[PDB]
Amino acid sequence: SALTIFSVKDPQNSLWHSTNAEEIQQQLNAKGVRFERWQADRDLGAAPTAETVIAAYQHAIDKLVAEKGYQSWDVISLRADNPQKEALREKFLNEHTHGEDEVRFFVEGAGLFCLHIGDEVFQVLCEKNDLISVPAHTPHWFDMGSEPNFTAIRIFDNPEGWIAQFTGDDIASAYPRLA
Ligand code: NI
(Lines of atoms letter the chains of each structure in order from A and count residues from 1; the text may use other names and numbers.)
(Lines give C-alpha, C1' and ligand atoms only; values in the text may rest on other atoms or scores of the structure.)
Protein backbone atom coordinates (compact mmCIF):
# COMPACT_ATOMS: atom_id res chain seq x y z
CA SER A 1 0.00 0.00 0.00
CA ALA A 2 1.42 3.46 -0.83
CA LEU A 3 0.87 6.67 1.15
CA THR A 4 1.67 10.22 -0.09
CA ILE A 5 1.66 13.26 2.21
CA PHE A 6 2.25 16.86 1.07
CA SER A 7 2.38 20.22 2.89
CA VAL A 8 -0.36 22.88 2.68
CA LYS A 9 1.93 25.67 1.42
CA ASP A 10 3.35 23.56 -1.45
CA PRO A 11 1.74 20.39 -2.97
CA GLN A 12 4.69 19.44 -5.22
CA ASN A 13 6.66 18.92 -1.99
CA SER A 14 6.20 15.62 -0.16
CA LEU A 15 7.16 15.70 3.51
CA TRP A 16 6.59 11.95 3.84
CA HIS A 17 6.80 9.43 0.98
CA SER A 18 6.76 5.68 1.75
CA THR A 19 4.81 2.46 1.10
CA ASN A 20 4.30 0.39 4.30
CA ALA A 21 1.22 -1.47 5.61
CA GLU A 22 2.09 -1.04 9.31
CA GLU A 23 4.16 2.16 9.11
CA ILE A 24 1.20 3.65 7.20
CA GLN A 25 -1.48 3.03 9.84
CA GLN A 26 0.97 4.08 12.56
CA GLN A 27 1.44 7.38 10.71
CA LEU A 28 -2.24 8.30 10.25
CA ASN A 29 -3.56 6.34 13.25
CA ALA A 30 -0.97 8.29 15.25
CA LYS A 31 -2.99 11.38 14.22
CA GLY A 32 -6.25 9.85 15.56
CA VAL A 33 -7.07 7.92 12.37
CA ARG A 34 -8.83 4.53 12.48
CA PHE A 35 -7.32 1.43 10.79
CA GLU A 36 -8.26 -2.27 10.45
CA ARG A 37 -8.35 -5.25 8.06
CA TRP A 38 -11.24 -7.71 7.68
CA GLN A 39 -11.33 -10.84 5.49
CA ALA A 40 -13.74 -13.65 4.51
CA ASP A 41 -13.41 -17.21 5.84
CA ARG A 42 -15.03 -18.86 2.82
CA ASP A 43 -13.52 -19.12 -0.67
CA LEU A 44 -14.86 -16.43 -3.03
CA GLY A 45 -14.68 -16.66 -6.82
CA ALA A 46 -17.22 -15.47 -9.41
CA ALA A 47 -18.74 -12.48 -7.60
CA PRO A 48 -20.50 -10.21 -10.16
CA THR A 49 -22.55 -8.38 -7.50
CA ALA A 50 -21.26 -7.01 -4.17
CA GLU A 51 -24.68 -7.48 -2.54
CA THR A 52 -23.42 -10.97 -1.68
CA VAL A 53 -19.93 -9.68 -0.75
CA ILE A 54 -21.24 -7.10 1.76
CA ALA A 55 -23.41 -9.85 3.27
CA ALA A 56 -20.18 -11.78 3.96
CA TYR A 57 -18.82 -8.78 5.92
CA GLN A 58 -22.12 -7.25 7.03
CA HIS A 59 -21.63 -9.07 10.34
CA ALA A 60 -18.51 -6.94 10.92
CA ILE A 61 -20.18 -3.61 10.06
CA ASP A 62 -23.35 -4.94 11.74
CA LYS A 63 -21.48 -4.31 15.01
CA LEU A 64 -20.29 -0.79 14.06
CA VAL A 65 -23.74 0.33 12.89
CA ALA A 66 -25.34 -1.33 15.92
CA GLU A 67 -23.77 1.32 18.18
CA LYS A 68 -23.71 4.22 15.69
CA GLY A 69 -27.10 3.08 14.30
CA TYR A 70 -26.94 5.53 11.38
CA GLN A 71 -30.12 6.66 9.62
CA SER A 72 -29.43 4.22 6.77
CA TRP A 73 -26.65 2.05 5.29
CA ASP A 74 -25.69 1.54 1.63
CA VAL A 75 -22.67 1.18 -0.66
CA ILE A 76 -21.38 3.52 -3.35
CA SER A 77 -20.68 1.71 -6.61
CA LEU A 78 -22.20 2.57 -10.02
CA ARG A 79 -21.27 1.32 -13.51
CA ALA A 80 -18.59 3.16 -15.48
CA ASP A 81 -21.37 3.65 -18.03
CA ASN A 82 -23.12 6.38 -16.00
CA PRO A 83 -21.81 9.78 -17.29
CA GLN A 84 -22.80 11.53 -14.04
CA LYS A 85 -20.11 9.63 -12.12
CA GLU A 86 -17.61 12.46 -12.67
CA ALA A 87 -20.24 15.09 -11.84
CA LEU A 88 -21.15 13.14 -8.69
CA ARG A 89 -17.59 13.27 -7.27
CA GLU A 90 -17.50 16.98 -8.21
CA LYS A 91 -20.38 18.11 -5.97
CA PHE A 92 -18.66 16.02 -3.29
CA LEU A 93 -15.23 17.55 -4.03
CA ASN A 94 -16.24 20.61 -1.97
CA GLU A 95 -14.50 20.38 1.44
CA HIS A 96 -16.65 19.92 4.57
CA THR A 97 -17.04 18.30 8.00
CA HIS A 98 -19.74 16.07 9.54
CA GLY A 99 -20.85 16.08 13.19
CA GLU A 100 -20.33 12.28 13.19
CA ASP A 101 -17.45 10.00 12.12
CA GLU A 102 -17.34 9.13 8.39
CA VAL A 103 -16.48 5.40 8.14
CA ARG A 104 -15.43 4.26 4.65
CA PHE A 105 -14.76 0.55 3.98
CA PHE A 106 -13.37 -0.47 0.58
CA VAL A 107 -14.82 -3.64 -0.98
CA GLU A 108 -13.51 -3.43 -4.58
CA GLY A 109 -11.92 -0.95 -7.02
CA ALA A 110 -9.30 1.65 -6.01
CA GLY A 111 -9.90 5.36 -5.34
CA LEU A 112 -8.18 8.15 -3.39
CA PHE A 113 -7.95 9.13 0.30
CA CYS A 114 -7.66 12.65 1.77
CA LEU A 115 -7.42 13.39 5.52
CA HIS A 116 -6.72 17.02 6.49
CA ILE A 117 -5.95 17.48 10.22
CA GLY A 118 -4.40 20.68 11.67
CA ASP A 119 -2.21 22.24 9.01
CA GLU A 120 -1.19 19.22 6.94
CA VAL A 121 -2.67 16.87 4.31
CA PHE A 122 -2.70 13.06 4.00
CA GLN A 123 -3.14 11.08 0.76
CA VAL A 124 -3.43 7.26 0.87
CA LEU A 125 -3.56 5.19 -2.34
CA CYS A 126 -4.07 1.41 -1.87
CA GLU A 127 -7.20 -0.79 -2.06
CA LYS A 128 -7.19 -3.23 0.85
CA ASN A 129 -10.22 -4.61 2.75
CA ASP A 130 -8.88 -2.20 5.37
CA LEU A 131 -10.93 0.89 6.15
CA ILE A 132 -10.25 4.36 7.48
CA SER A 133 -12.65 6.34 9.67
CA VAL A 134 -12.54 10.14 9.78
CA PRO A 135 -13.32 11.90 13.12
CA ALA A 136 -16.31 14.30 13.31
CA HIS A 137 -15.23 17.96 12.95
CA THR A 138 -12.19 17.09 10.80
CA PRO A 139 -11.92 18.92 7.40
CA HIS A 140 -11.86 16.44 4.50
CA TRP A 141 -13.26 15.76 1.01
CA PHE A 142 -13.55 12.82 -1.45
CA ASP A 143 -12.66 12.37 -5.15
CA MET A 144 -12.81 9.25 -7.34
CA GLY A 145 -11.40 10.83 -10.59
CA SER A 146 -11.15 7.55 -12.47
CA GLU A 147 -14.00 5.27 -11.40
CA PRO A 148 -14.29 1.78 -13.07
CA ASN A 149 -17.19 0.57 -10.91
CA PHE A 150 -15.73 0.74 -7.35
CA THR A 151 -17.38 -1.14 -4.47
CA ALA A 152 -17.32 0.64 -1.08
CA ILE A 153 -19.53 0.90 2.02
CA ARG A 154 -20.96 4.29 3.02
CA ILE A 155 -23.45 5.44 5.64
CA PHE A 156 -26.52 7.57 4.81
CA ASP A 157 -26.73 10.89 6.67
CA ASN A 158 -28.58 14.21 6.10
CA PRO A 159 -26.90 17.54 5.20
CA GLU A 160 -27.97 19.60 8.22
CA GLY A 161 -25.79 16.97 9.95
CA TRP A 162 -22.62 18.33 8.23
CA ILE A 163 -21.55 21.90 7.34
CA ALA A 164 -20.65 22.94 3.77
CA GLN A 165 -17.25 24.59 4.41
CA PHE A 166 -15.47 26.39 7.27
CA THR A 167 -13.46 29.01 5.33
CA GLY A 168 -15.12 28.63 1.92
CA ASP A 169 -11.86 27.86 0.03
CA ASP A 170 -11.76 24.63 -1.99
CA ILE A 171 -8.35 23.00 -1.34
CA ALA A 172 -9.76 19.57 -2.18
CA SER A 173 -10.16 20.68 -5.83
CA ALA A 174 -6.33 20.56 -5.73
CA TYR A 175 -6.00 16.68 -5.85
CA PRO A 176 -9.46 15.82 -7.48
CA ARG A 177 -7.89 14.04 -10.42
CA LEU A 178 -6.95 10.42 -9.71
CA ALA A 179 -3.74 9.05 -11.29
NI1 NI B 1 -17.29 13.55 4.09
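All residue numbers given for chain A refer to Swiss-Prot; the residues shown span 2-180 in order.
So how was this one determined? The header says solution NMR.
Placement of Cβ uses the backbone N, Cα and C atoms for every residue, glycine included.
Under a cutoff of 8 A between CB atoms, and with a sequence separation of 6+ in the same chain, the neighbours of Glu96 (mutagenesis position) are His117, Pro140, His141, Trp142, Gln166, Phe167, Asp170, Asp171, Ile172, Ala173. Swiss-Prot documents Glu96 to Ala as a published mutagenesis change and attaches the note Loss of dioxygenase activity and decrease in expression of soluble protein.
The annotation Fe(2+) binding site is assigned in Swiss-Prot to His97, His99, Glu103, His141 on the grounds of experimental evidence. Applying an 8 A CB threshold to same-chain residues 6+ apart, the list for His97 (Fe(2+) binding site) reads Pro140, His141, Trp142, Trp163, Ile164, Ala165, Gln166.
Under the three-state DSSP scheme, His99 (Fe(2+) binding site) falls in the strand class. For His97, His99, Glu103, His141, the entry in Swiss-Prot reads Ni(2+) binding site.
While the structure shown retains the original residue, Swiss-Prot records the mutagenesis experiment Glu101 to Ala with this note: Strong decrease in dioxygenase activity. Exhibits high affinity for both Ni(2+) and Fe(2+) ions, but the activities of both Ni(2+)- and Fe(2+)-reconstituted mutant are considerably lower than wild-type enzymes.
Here the residue is the original one, while Swiss-Prot reports the published mutagenesis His141 to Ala with the comment No expression of soluble protein.
Secondary structure at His141 (mutagenesis position), as computed by DSSP, is strand. Recorded in Swiss-Prot as a mutagenesis result, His141 to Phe carries the remark: Strong decrease in expression of soluble protein.
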Recorded positions close to ligand 1 - of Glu96, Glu101, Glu103, only those whose C-beta is under 6 Å away: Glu103
Neighbour-count leader, CB within 10 A, recorded positions: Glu101, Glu103: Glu103
Which same-chain residues, if any, lie at least 6 apart from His99 (Fe(2+) binding site) yet have Cβ under 8 Å of it: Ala137, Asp158, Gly162, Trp163
